[PDB]
Amino acid sequence: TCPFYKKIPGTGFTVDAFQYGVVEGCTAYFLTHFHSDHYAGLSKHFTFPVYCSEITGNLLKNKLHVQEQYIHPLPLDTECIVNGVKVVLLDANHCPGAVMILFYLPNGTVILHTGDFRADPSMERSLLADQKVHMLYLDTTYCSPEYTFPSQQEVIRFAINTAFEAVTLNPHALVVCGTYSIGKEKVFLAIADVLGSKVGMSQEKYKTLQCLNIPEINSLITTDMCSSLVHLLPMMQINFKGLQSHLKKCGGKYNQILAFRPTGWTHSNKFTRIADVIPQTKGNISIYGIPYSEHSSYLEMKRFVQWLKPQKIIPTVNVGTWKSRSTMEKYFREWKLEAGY
Ligand code: NI
């Protein structure tokens, strides 16, 4: 049974609610982005209207085989009427195709559902600037002040400088980057651009990337692993055993691996600066964990909410424990007292 925080009151709508069977009263199922915890339940046998971005609809048709007649892609930044209700999709600054949804209820209430997002001051000049929001359904993934991490730009600068130094010292070094979902593509694209290489990967991952509307993508990626010196592997293989095994397969072309694991936050963030990050090393293999986040830090979240000044907040992450729920509620009250709304 579908939980309340996935239902939009005063409508026939649900958000990211495909794992509950037929939801009573639901006339349109929205999907914020193509991550498995959110799409769980969708397949080629789904027969209700799915509303989403163009990029999410490309993934639904090619990866999950949802039939075309049930996919309803909407442009961004554009007022649309869905089953008699005005909606707008906004860029969420998460993975490719990820959106936030503004719903303009028939009674005058305005609701923002963030999906998954990484808040940014640029959102203060979207279509959100133009009217009041009553209710906020908020991605609270990192809603605690211990969760700090650098800008995406600082993390990419570290990765490119690290990779270019290593491969210039040793032209026989291979770079490997871990992946298990869409998102974080800048990591491996930026590294391959500084090295003058295409990124090599499995046929399954190439297919996924070909759905993402990235400009000039045919110039940047390939299934020909022999022609590439930046390889993508599943995240599970980014360990000394898995990398040893991969290096064997490369036919003595390479004699060293430099590997990256883009994580979200890890507790090494509470002590170390990005500049000071060091790898784990075993022989001719080195592994860097880099804190590349596609979710808001605590400070970015707080700034967004203090600007938006919603009347009510409904968390959508960390909702399963009383201690999490009480922590989040205390921060919301702090923010409201400090700002004066
Ligand atoms: Ni996500």
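Here chain A follows Swiss-Prot, giving residues 700-1040 in order.
This deposition comes from X-ray crystallography, 1.2 Å.
Just so you know, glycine gets a Cβ as well, placed from its N, Cα and C.
Classification of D838 (mutagenesis position) by DSSP places it in coil, neither helical nor stranded. Under mutagenesis, Swiss-Prot gives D838 to N with this note: Impaired nuclear focus formation, reduced interaction with PIAS and increased sensitivity to cisplatin.
Listed in sequence order, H793, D815, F816, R817, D838, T840, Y841, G963 are the same-chain residues at least 6 apart in sequence whose CB falls under 8 Å from the CB of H994 (mutagenesis position). Looking at Swiss-Prot, the entry for mutagenesis of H994 to A says: Impaired nuclear focus formation, reduced interaction with PIAS and increased sensitivity to cisplatin.
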The number of other Cβ atoms within 10 Å of the Cβ of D838 (mutagenesis position), counted over all protein chains shown, is 24
